[PDB]
Amino acid sequence: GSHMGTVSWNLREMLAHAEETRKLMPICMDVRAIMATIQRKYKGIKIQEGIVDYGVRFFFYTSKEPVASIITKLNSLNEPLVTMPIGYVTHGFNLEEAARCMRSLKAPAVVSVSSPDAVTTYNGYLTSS
């Protein structure tokens, strides 16, 4: 596994993949349901805002940041990623706006969705004809 592009994975598969690939994984802190999951496994890490290299190369972020700025902070690093879309539900965004806003990323990343049929939909927007 080396390519990018959208998939339909869960938190488990993202975490697993991120471990194996050593690739970066961003996490919206706001989603305390994800925080608990990660904090259970990775407990010796105190959650901090920003890069937390501990086991998996995490990037915890605040949903109040503009999708734009938060993307730019990944772009600076230029590191390859795996996550679900950065301005989606985690910004109150629709999947279309999410893709549009997330095209402003300049680092090569895996995206996710909640189901396999949504993959082709979201990728559709990442072409934008």
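Numbers here mean position along the shown chain, with the first residue as 1.
Method reported for this entry: solution NMR.
Just so it is clear, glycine is given a Cβ too, placed from its N, Cα and C backbone atoms.
One entry in Swiss-Prot concerns the natural variant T21 to A (Swiss-Prot position 1361). Its note says: In strain: Isolate Shanghai QXC1. Recorded in Swiss-Prot as a natural variant, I45 to V (Swiss-Prot position 1385) carries the remark: In strain: Isolate Shanghai QXC1.
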Counting across all protein chains present, how many other Cβ atoms fall within 10 Å of the Cβ of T21 (variant position)?
17
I45 (variant position) CB neighbourhood, other CB atoms within 10 A:
16
Residue pair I45 (variant position), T21 (variant position) - Cα distance, angstrom, rounded:
20
